[PDB]
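Novice: Right, I'll just put the structure down here and ask away after.
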Amino acid sequence: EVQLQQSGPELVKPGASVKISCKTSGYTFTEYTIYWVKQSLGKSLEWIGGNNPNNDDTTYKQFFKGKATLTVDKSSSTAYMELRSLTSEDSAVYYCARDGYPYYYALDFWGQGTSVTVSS
Amino acid sequence: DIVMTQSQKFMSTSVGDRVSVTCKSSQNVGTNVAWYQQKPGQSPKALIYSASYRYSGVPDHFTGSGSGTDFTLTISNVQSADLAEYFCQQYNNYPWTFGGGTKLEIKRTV
Amino acid sequence: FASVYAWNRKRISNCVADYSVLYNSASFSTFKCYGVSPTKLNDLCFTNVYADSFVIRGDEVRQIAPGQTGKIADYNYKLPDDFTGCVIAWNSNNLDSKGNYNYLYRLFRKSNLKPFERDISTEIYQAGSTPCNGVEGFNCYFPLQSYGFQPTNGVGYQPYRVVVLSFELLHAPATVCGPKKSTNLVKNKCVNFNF
Amino acid sequence: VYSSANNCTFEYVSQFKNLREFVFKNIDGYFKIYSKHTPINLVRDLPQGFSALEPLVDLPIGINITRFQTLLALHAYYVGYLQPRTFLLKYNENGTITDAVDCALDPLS
Ligand SMILES: *[C@@H]1O[C@H](CO)[C@@H](O[C@@H]2O[C@H](CO)[C@@H](O)[C@H](O)[C@H]2NC(C)=O)[C@H](O)[C@H]1NC(C)=O
Ligand SMILES: *[C@@H]1O[C@H](CO)[C@@H](O)[C@H](O)[C@H]1NC(C)=O
Ligand SMILES: *[C@@H]1O[C@H](CO)[C@@H](O)[C@H](O)[C@H]1NC(C)=O
């Protein structure tokens, strides 16, 4: 009964700020954390970061400074990512995933992803 | 530190021969991995959990490996829906980082 | 008193005391007594009475009842459904004014507590896929937290002393019963006596 | 002897060569100890004479109590048994017991 609806493709401008939403519905949102990763057109997967819906915690990778920002809300039961400094190579697809503590560790459920392309 | 190469980037099997891919990791930090299938266009599909377990929602006919700082995975055979990317996982420290991935190619002959 | 998770337990037996004087006083704010009517405590005789005492916040008195929900009712102290007990609770705001920051309560646990379970232990609670070790951090929390018992707070933040009385009825011997009263004597008159 | 103090559900604190007599009994979870300080002395080294035993305490313990042992202050105790007999007692004029006759010992008895 787990599903995830995301936004469509986006076109961004260098030196600007954009928003991407990951929507979760049909299941409880309080317990399990939410993870964000990227795919740069079939290259190696990068763990963008993660957040805790309950404690409002935020965790990044070793090198993420520039757009390190996380946000969630329970009224809409969704999460919003803010992207800044879209300089030259951030055109890629974002994937929003949910893990399970009682069973199925390590990002059991995935999403369709949102593809953002940088252009003038 | 943090490095994952699994000694290969892509492997090729033509017909019938069993497919096996390792996930050699860095120095001893722990024993917890995963393997995901990445079809060309849609979301990744989890293949194996900790390199030796089973999935309820997947027709699992797989062979795994033991424990320690080295990991290996063996799949049944090269079916008609095996052309995809292979991703390994490593979740010990908070800065999660995976490898470069593995690509399975069906080596067609003349 | 003791902490809510390390609730204080006392065993009373081999005595005669009046239970009517408790609810007679007007200083007892909350008295929810499910086992028997308040006026029948002195009438009946019991055995090996047990008292569980702790301190809770102002707006959680409804949590202490047999077979209901509540974070404290799940991870700190839970009443079984088949519980013929009795519950008293009263304000202690003047006894913790500045405020008090020595109260701890469980907030995270794997599952609900067992009935009358004295679960005392410490551990770094983990709620993430990655294993938890070393120093606390993400998915590595301390399950014990303090209380915001400021001296300028109203209902919901005033400390409440809560005591729960339980008992077993006539396992084999009888030690504690209600008090009995005796009248004066008369002579040279045909009287029916109950000596 | 002092090894553990777990689950202390009860506690009680209270108070010719003379010989002391005791009788220990347990009926439906009630423990009775009857005592006698010094009876009539006829001769030495043997229990001659007659004297009734008066109750001392009554304890609501609730145990089955199967075996027992004595204690000594290191640096003789005759032990009998009880059977379901029938006796005839001759109470004195002050309430005390002075004569007892068995009912299953001799045809004259
Ligand atoms: C029954 O008890 C009474 C009361 O103690 C005894 O009467 C006393 O007897 C002693 C000697 O036996 C006298 O010195 C006292 O003067 C008596 N007092 C009174 C008030 O009479 C009586 O002897 C007892 N009888 C038996 C058989 O034990
Ligand atoms: C008393 O007995 C119970 C079992 O009837 C046992 O669980 C408990 O540990 C005992 N008390 C002590 C102090 O050992
Ligand atoms: C004696 O032991 C039996 C167990 O067979 C128990 O049922 C009974 O209550 C015991 N007696 C007392 C007086 O506790």
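Chain D is numbered as in Swiss-Prot, which gives 159-173, 186-245, 264-297 for the residues shown.
Any Cβ shown, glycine's included, is placed from N, Cα and C.
Swiss-Prot lists these features:
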- D:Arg190 to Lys: Partial loss of biliverdin affinity (MUTAGEN)
- D:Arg190 to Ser: In strain: Gamma/P.1 (VARIANT)
- D:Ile210 to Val: In strain: Omicron/BA.2.75 (VARIANT)
- D:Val213 to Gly: In strain: Omicron/BA.2, Omicron/BA.2.12.1, Omicron/BA.2.75, Omicron/BA.4, Omicron/BA.5, Omicron/BQ.1.1 (VARIANT)
- D:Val213 to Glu: In strain: Omicron/XBB.1.5, Omicron/EG.5.1 (VARIANT)
- D:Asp215 to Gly: In strain: Beta/B.1.351 (VARIANT)
- D:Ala222 to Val: In strain: 20A.EU1 (VARIANT)
- D:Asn234 to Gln: Increased resistance to neutralizing antibodies (MUTAGEN)
Novice: Could you tell me the C-alpha distance between D:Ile210 (variant position) and D:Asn234 (mutagenesis position) in angstrom, no decimals?
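Specialist: If we compare the Cα positions of D:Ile210 (variant position) and D:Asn234 (mutagenesis position), the gap is 35 Å.
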Novice: Given a 10 Å Cβ-Cβ cut-off, pick out the one of the variant positions D:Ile210, D:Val213, D:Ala222 that has the most other Cβ atoms nearby.
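Specialist: Buried the deepest by this measure is D:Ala222.
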Novice: For D:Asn234 (mutagenesis position), just count the other CB atoms lying within 10 A of its CB, please.
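Specialist: A count of 7.
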Novice: For D:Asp215 (variant position), identify the closest of the recorded positions D:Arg190, D:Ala222, D:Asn234, judging by Cα separation.
Specialist: D:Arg190
Novice: By the DSSP assignment reduced to helix, strand and coil, which category contains D:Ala222 (variant position)?
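Specialist: Coil, per DSSP.
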Novice: Near ligand 3, which of the recorded positions D:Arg190, D:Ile210, D:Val213, D:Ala222, D:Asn234 have CB less than 6 Å from any of its atoms?
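Specialist: The recorded positions passing the 6 Å Cβ test are D:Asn234.
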Novice: Using a Cβ cut-off under 8 Å and a sequence separation of 6 or more, which residues in the same chain sit near D:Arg190 (mutagenesis position)?
Specialist: D:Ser205, D:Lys206, D:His207, D:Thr208
Novice: Mind giving me a neighbour count for D:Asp215 (variant position)? Other Cβ atoms within 10 Å of its Cβ, every protein chain shown.
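Specialist: Taking every protein chain into account, the count is 7.
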Novice: Cα distance, D:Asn234 (mutagenesis position) to D:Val213 (variant position), nearest Å?
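Specialist: Checking the Cα atoms of D:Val213 (variant position) and D:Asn234 (mutagenesis position) gives a distance of 39 Å.
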